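Below is one structure, written out as structure tokens; comments come after it.
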Amino acid sequence: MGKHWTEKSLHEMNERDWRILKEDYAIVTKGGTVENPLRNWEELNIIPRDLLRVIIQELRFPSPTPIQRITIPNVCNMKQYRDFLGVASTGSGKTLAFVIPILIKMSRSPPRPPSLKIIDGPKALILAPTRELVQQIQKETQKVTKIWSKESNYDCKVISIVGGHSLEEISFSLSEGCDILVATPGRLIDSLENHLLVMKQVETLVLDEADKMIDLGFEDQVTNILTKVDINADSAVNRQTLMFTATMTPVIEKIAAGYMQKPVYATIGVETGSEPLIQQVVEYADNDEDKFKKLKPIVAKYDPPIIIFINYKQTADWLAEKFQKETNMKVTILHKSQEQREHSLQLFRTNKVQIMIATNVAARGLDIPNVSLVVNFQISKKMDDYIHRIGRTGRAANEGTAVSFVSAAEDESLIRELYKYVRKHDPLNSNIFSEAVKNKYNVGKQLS
Amino acid sequence: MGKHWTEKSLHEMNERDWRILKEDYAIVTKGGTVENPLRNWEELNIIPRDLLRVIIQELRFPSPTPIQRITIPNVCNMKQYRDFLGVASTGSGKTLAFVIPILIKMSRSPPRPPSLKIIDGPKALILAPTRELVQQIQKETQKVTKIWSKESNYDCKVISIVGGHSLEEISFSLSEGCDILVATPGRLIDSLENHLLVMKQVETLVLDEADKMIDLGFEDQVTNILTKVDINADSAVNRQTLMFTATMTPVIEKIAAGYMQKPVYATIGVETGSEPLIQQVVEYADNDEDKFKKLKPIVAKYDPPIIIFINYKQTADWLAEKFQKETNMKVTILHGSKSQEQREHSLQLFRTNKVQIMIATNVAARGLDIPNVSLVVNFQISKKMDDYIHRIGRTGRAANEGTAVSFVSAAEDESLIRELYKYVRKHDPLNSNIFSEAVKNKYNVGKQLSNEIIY
Ligand SMILES: Nc1ncnc2c1ncn2[C@@H]1O[C@H](COP(=O)(O)OP(=O)(O)NP(=O)(O)O)[C@@H](O)[C@H]1O
Ligand SMILES: [Mg+2]
Ligand SMILES: [Mg+2]
């Protein structure tokens, strides 16, 4: 029997219950002395009644998202205002995961008079990599703050600073001061350089999609901003730093290490991203004859262009022979064979020829058209190559199929990786991984 | 003996004369096969008559500046359109130093019709860190190109792109084509990424105030642009690169290595490094008591060691008594007339924190091993700026953040306060320097309105 965590009250929760809840929302943490995630909005009383009413009654958000669950109780503690690093993909309530703590923090002090907002600048600074993201964050924030202003004592001003707005307009928009400022690093820097604003009173600094900011070349801009806010800070100000990234990198570690003080580290969900629409089908075949006999009826069912990958030029030639003499399909080869190979590609792109049989080397950096079918006649040594290969189909929202023949002579570790992959990336719910391959390589037998 | 270079024809100049001329304008060069600098605008006939007329009569520059002297003959040098790295301050006249060569180069081909400018993009691209500089550069260039356009068939469009510009506005600005594009790097990247222009034909690329571009954080954007320019160039396009900086750094060196080919290197004047990260604070005070009253909360918050400068020894004794009576800071005094033993004792107390505050008169601390201090206080400013600069030198040493606080009364020389305001406005690495309104009003200094919304 038992009693499930959703049936318990807070007191009754044990450590196994917390483990289960964390798994339930794919939250993984570390850093020591980590607060448990919210079970709901209400019970810890972290969120003040007015704000809570805005969230539950006005916006109708009955429950927190995972990232909000873990972020809010770790970032809201008058005790610590501890730093936070979250690894989570865009969306799923990330923005309010950090905007809610900023509001809570604001509501634990009397409202700043307007004149003071003008003299002192923002209490929160949010950095994001693009104008679009910045504007999206401002709107998502004002969604709450616009209502909150009508339902409480706080009149929160959200100003954004982005490319495409003159220094003059930025300066004008700052006329009634600012509580939360949202900016791209570049334009924020342009703004400081022209003395448009002071940031001596910033209590929460947020770095959102930090990996994307690094990717776009903003590392030095970001670290300059961090250093500048640290130096210019009023000494009575205590500043909390929050960082969100979809992935972890050496650069992100470097920044965390350099600018954050003993932070909570959390992973939330998995790294999201594009799923090619591919049916992966892995089948066992003893030798090249068996392979070809299984392949023949498959190609009969797929519209050209079709591509077949091999590893040895001899096998390519053999396979072309088989196709030419045993079906009515026109092929073309690719090694180390042609420099005018773009002739062949041109045959293929225009459907003069239906099947291309190519090695990895020969086909890398060629514009292959979207194919209906990839055949891995000989498996690659590296998963990188398998992924690049099968990527030749399933592009631009069309469905594709990738069939791979696995013999008795393949790298076991590779086959393990491939099994995991075929299970994990199954958007069409139709991926096949042969039981015979499972047996030959002792892989994928275990139940969940 | 020998006749002085100013008395000679160009063809009579020997190597010693060139050495002397270069020392006269503080020009130092390397990189091999460096051309001699201009002795005047006219001699060499590098600059065509109409353009020279504009420069002298219209822009009012009868003589070239040192950076112009060395830059122009090294980048306008058929046969080789050589790359160039100049180390020089604003405002040493850099702008014309690179604009003159761009125009001269432009004048060698027929004007392009707008449709073709659009198809191929600018012939010259100039990068600068701020809107203010980009707009300056565009204005200076346009003074010439306006004239060139009215008085000849050369329409030559000089477009600026800055961070503040919407894609709409950039589009409209680019709508009749562009010959010289002056841009901030981030926004240039946004423009390219949105297909607002191309860059197949950039023959001259100028990176102005490159050290500042790096300091603001733009190294990757600049690199990305250099790369894109080089990648999209037509085959027959030779791209000449000029880079100007106020200081030399390993990053600048690295960019020169990666993106320039056998450049001429030149330094004008005494090369300086980065500015000490000192915050300078100038504050008003009616008298000494009031100075001390403002000083109490200040020395309460800065970590020892702290150094305080005065002009008269009597003031040192006074100050020391007040520190003893009103603070918990212990002090040592150098007034100038103690033994080297005593002065070394004092200095030892100071270095080992047995005392927190050293009080020194104008030259009592010169030549001694004063540790880096967190705070320098000018209790009585010196009569001369040299001493001010020397004193604030005691802080912000070795890449540290430093603070210098000066109190002025109404008894100072007005010209000194004027110089001081200039110095405090000019040297503000941290954009945090404070020059009190009280001092401004009392001396009628720094009260000139800019007549600009932003500047
Ligand atoms: N706890 C919550 N419960 C329900 N919905 C929420 C919660 N938090 C946020 N949302 C909303 O769920 C939607 C999807 O989340 P998310 O993608 O993060 O928002 P967003 O993309 O930043 N804002 P938007 O572009 O207007 O959809 C948004 O409209 C959020 O405001
Ligand atoms: Mg969304
Ligand atoms: Mg770097």
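Just so it is clear, chain B uses Swiss-Prot numbers, and the residues here are 134-588, in order.
Quick check of the header: X-ray crystallography, 2.5 Å.
Cβ atoms here come from the backbone N, Cα and C positions, even for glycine.
The annotation domain 'Helicase ATP-binding' is assigned in Swiss-Prot to B:208-399.
The number of other Cβ atoms within 10 Å of the Cβ belonging to B:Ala221 (mutagenesis position), over all protein chains shown, comes to 25. Reduced to three states, the DSSP call for B:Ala221 (mutagenesis position) is coil. Experimental mutagenesis at this site is recorded by Swiss-Prot as B:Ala221 to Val, annotated: In PRP28-103; no growth at 15 and 37 degrees Celsius.
Taking Cβ-Cβ distances under 8 Å and a sequence gap of 6 or more within the same chain, the neighbours of B:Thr223 (ATP binding site) are B:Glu342, B:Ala379. Annotation source Swiss-Prot lists ATP binding site at B:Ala221, B:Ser222, B:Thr223, B:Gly224, B:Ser225, B:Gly226, B:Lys227, B:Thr228, citing sequence analysis.
For the published mutagenesis B:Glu265 to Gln, Swiss-Prot gives the following note: In PRP28-99; no growth at 15 and 37 degrees Celsius. Under a cutoff of 8 A between CB atoms, and with a sequence separation of 6+ in the same chain, the neighbours of B:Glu265 (mutagenesis position) are B:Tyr588.
Sequence-distant contacts (6 or more apart, same chain, Cβ under 8 Å) of B:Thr317 (mutagenesis position) comprise B:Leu260, B:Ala261, B:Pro262, B:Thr263, B:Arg264, B:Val267, B:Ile294, B:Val295, B:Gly296. Where Swiss-Prot documents B:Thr317 to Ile as a mutagenesis experiment, the accompanying text is: In PRP28-36; slow growth at 30 degrees Celsius, and no growth at 15 and 37 degrees Celsius.
Annotation of the mutagenesis experiment B:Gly319 to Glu or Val in Swiss-Prot: No growth at 15 and 37 degrees Celsius. Its Cβ placed at the centre, B:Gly319 (mutagenesis position) has 28 other Cβ atoms within 10 Å.
Annotated domain 'Helicase C-terminal' per Swiss-Prot: B:427-579, in sequence order.
According to Swiss-Prot, the mutagenesis experiment B:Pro438 to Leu carries the following note: In PRP28-61; no growth at 37 degrees Celsius; when associated with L-468 and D-486. The Cβ of B:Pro438 (mutagenesis position) lies under 8 Å from the Cβ of B:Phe483, B:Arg484, B:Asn486, B:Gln489, B:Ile490, B:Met491, B:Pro504, B:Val506, B:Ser507, each of which sits 6+ residues away along the same chain. According to its DSSP assignment, B:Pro438 (mutagenesis position) is coil.
According to Swiss-Prot, the mutagenesis experiment B:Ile440 to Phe carries this note: In PRP28-56; no growth at 37 degrees Celsius; when associated with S-546 and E-584. With a 10 A radius on its CB, B:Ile440 (mutagenesis position) counts 22 other CB atoms from all the protein chains.
Taking Cβ-Cβ distances under 8 Å and a sequence separation of 6 or more, the neighbours of B:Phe442 (mutagenesis position) in its chain are B:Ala493, B:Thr494, B:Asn495, B:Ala498, B:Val509, B:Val510, B:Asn511, B:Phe512, B:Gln513, B:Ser515, B:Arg524. One entry in Swiss-Prot concerns the mutagenesis experiment B:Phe442 to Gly. Its note says: In PRP28-101; no growth at 15 and 37 degrees Celsius.
Swiss-Prot gives this note for the published mutagenesis B:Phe442 to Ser: In PRP28-55; no growth at 37 degrees Celsius.
The mutagenesis experiment B:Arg499 to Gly is recorded by Swiss-Prot, whose note states: In PRP28-86; lethal. Cβ contacts within 10 Å of B:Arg499 (mutagenesis position), excluding its own Cβ and spanning all protein chains shown: 12.
DSSP gives B:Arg499 (mutagenesis position) a coil state; it is part of no helix or strand. Swiss-Prot gives this note for the published mutagenesis B:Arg499 to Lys: No growth at 15 degrees Celsius.
Here the residue is the original one, but Swiss-Prot notes a mutagenesis experiment at this spot, B:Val541 to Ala: In PRP28-66; no growth at 37 degrees Celsius; when associated with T-449; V-549; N-580 and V-586. Sequence-distant contacts of B:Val541 (mutagenesis position), defined as residues of its own chain at least six apart whose C-beta falls under 8 angstroms from its C-beta, comprise B:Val415, B:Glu416, B:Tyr417, B:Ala418, B:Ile514, B:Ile550, B:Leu553, B:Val572.
Long-range Cβ proximity for B:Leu549 (mutagenesis position), meaning a same-chain Cβ under 8 A and a gap of 6 or more residues, is found for B:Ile514, B:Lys516, B:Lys517, B:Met518. Quoted from Swiss-Prot, the note attached to the mutagenesis of B:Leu549 to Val states: In PRP28-66; no growth at 37 degrees Celsius; when associated with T-449; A-541; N-580 and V-586.
The Cβ neighbour count for B:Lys580 (mutagenesis position), using a 10 Å radius and every protein chain shown, is 10. Record note (Swiss-Prot) on the mutagenesis of B:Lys580 to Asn: In PRP28-66; no growth at 37 degrees Celsius; when associated with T-449; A-541; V-549 and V-586.
The two recorded residues, B:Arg499 (mutagenesis position) and B:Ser222 (ATP binding site), show a Cα separation of 29 Å. In sequence order there is nothing to list, since none of the recorded positions B:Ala221, B:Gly226, B:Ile440, B:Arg499, B:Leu549, B:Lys580 has a CB under 8 Å from a CB of chain A.
Between the C-alpha atoms of B:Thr228 (ATP binding site) and B:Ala221 (mutagenesis position), the distance comes to 11 Å. Within 10 Å of the Cβ of B:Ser225 (ATP binding site) there are 17 other Cβ atoms, across all protein chains.
A simple way to gauge crowding: the CB of B:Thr228 (ATP binding site) has 24 other CB atoms within 10 angstroms, across all the protein chains here. Other than the site residues B:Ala221, B:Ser222, B:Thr223, B:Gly224, B:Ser225, B:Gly226, B:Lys227, B:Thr228, same-chain residues with C-beta atoms no more than 8 angstroms from the centre of those residues' C-beta atoms, the ATP site, are B:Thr198, B:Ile200, B:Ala230, B:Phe377. Ranked by Cβ neighbours within 10 A across all protein chains shown, the binding-site residues B:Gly224, B:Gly226 are led by B:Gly226. For the recorded site, B:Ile586 (mutagenesis position), the DSSP three-state label reads coil. According to DSSP, B:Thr317 (mutagenesis position) is assigned to coil rather than to any helix or strand. Comparing B:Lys580 (mutagenesis position) with B:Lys227 (ATP binding site), their Cα atoms are 29 Å apart once rounded.
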